Amino acid sequence: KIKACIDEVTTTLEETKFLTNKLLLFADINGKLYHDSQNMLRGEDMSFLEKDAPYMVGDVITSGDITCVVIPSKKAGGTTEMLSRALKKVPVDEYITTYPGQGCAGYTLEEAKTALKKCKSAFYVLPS
Amino acid sequence: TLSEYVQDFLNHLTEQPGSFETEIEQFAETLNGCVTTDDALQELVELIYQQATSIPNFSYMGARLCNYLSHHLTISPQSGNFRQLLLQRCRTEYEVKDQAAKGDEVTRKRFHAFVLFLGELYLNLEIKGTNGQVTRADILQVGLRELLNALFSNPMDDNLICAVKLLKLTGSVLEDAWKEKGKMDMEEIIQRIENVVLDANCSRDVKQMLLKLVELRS
């Protein structure tokens, strides 16, 4: 019942929060967030992310309006197909996010874009 | 009070629209010297917001003023700058847009002024990027679509006319921004308007007005 990937933004986090309060963050198998997703945090309680660690690629963890998806690492063999499949596990909604495969210690911007576009959710993508 | 200095300037702008260019620099300089609190900045925002949403023909002037203050005020409190506080205030009425569009006549009238202020804000509000500084507020581009959707979803005459006004004001800019990004929001809009004409119980004159938008936009 919600729009198919509208995507993009230039405005800051608090500014983009006008549209929605829902955030999509990217984590590794240890439950540790990637740098871009770590920056997106503004004093939220992240204890819940260690409570169920470790995670399998594709595991989704949500508490309140914060969503976290376990993504494959390219520097450890991860492929674009694996990345897209992990994102398809994300419940369809409107999210403020970053590029998943960003960037060094991961996928290219085009590969991260492809995976977000392959997803059915609508995104508001902050740059890193 | 500091609040009454601001309201007097807002009232002065209403009475003398041509005074903006020669008096705006002095307004910013005075505010830079006296606004030093998070609460004082919050108050400045509230006063401008109220004038823009409650006073007729202040939609354009309000938006023009907001853009200028956003990049000419030096204060940067830890709760957010002028721009951030302004945008947060808009989020408040925006959150209930679905409810406001189905409210009583007075609630709807208030909503219409909010919508048209956001339309002027979209056009006037400039945002500087990392490489491309010449950008509009993208969140407003999205917000305006949702506000239009909200208006067409409650197809009462006043809501519909508000949407017509908003599309006359911003339609060309939105049309170009959507076409450049390969989005079909304009086509969606046209179809939503067509569905209103087909199904809605509103006045024939409003429907005729809507049909004429179909000729212009496509």
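Here chain A follows Swiss-Prot for its numbers: 1207-1334, in order, are the residues you see.
If you check the header, you will see the structure was determined by X-ray crystallography, 3.5 Å.
Each residue, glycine too, has its Cβ placed from N, Cα and C.
Around the Cβ of A:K1257 (variant position), 9 further Cβ atoms fall within 10 Å across all displayed protein chains. Quoted from Swiss-Prot for the published natural variant A:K1257 to E: In strain: Isolate Shanghai QXC1.
Within 10 Å of the Cβ of A:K1319 (variant position) there are 16 other Cβ atoms, across all protein chains. According to DSSP, A:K1319 (variant position) is assigned to a helical segment. The note that Swiss-Prot attaches to the natural variant A:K1319 to R is: In strain: Isolate GD01.
Shown in sequence order, A:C1211, A:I1212, A:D1213, A:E1214, A:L1230, A:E1300, A:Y1301, A:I1302, A:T1303, A:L1322 are the residues of the chain, 6+ apart in sequence, with a C-beta less than 8 angstroms from the C-beta of A:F1329 (variant position). Natural sequence variation is annotated in Swiss-Prot for A:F1329 to S, with the remark: In strain: Isolate GD01.
A separation of roughly 30 Å, to the nearest angstrom, links the Cα atoms of A:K1257 (variant position) and A:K1319 (variant position).
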